[PDB]
Amino acid sequence: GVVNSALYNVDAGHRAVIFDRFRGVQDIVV
Amino acid sequence: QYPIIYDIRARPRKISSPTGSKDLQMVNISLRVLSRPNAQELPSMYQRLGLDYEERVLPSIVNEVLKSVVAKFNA
């Protein structure tokens, strides 16, 4: 549920970069 | 602190390369290499090795090694 819908893939070693629908691949360490 | 999966396991990887030696030849280099990951180093292996690292990475290493041994004239 919200653990991966509202919260990013915050599991040890993982990364989930922001694709902005209106701006593209937000090249951010997130 | 989410769990990390490695399965730090010794597998008997059967490696086969036709490499001759310094000279050309059809030499079936069969090296069954029993191998593990460096459990003594550090967690970052998960990014690189992850799971099934044996057949992932080590069969490329063994090819470089058998060249440094066999392809240098050992066979």
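We're sticking with Swiss-Prot numbering for chain B, so the shown stretch reads 76-150, in order.
Each Cβ is built from the backbone N, Cα and C atoms, and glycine gets one as well.
Swiss-Prot lists B:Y77 to K among its mutagenesis entries, and the accompanying note reads: No effect on interaction with MAP1LC3B. Under the three-state DSSP scheme, B:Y77 (mutagenesis position) falls in the coil class. There are 9 other Cβ atoms within 10 Å of the Cβ belonging to B:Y77 (mutagenesis position).
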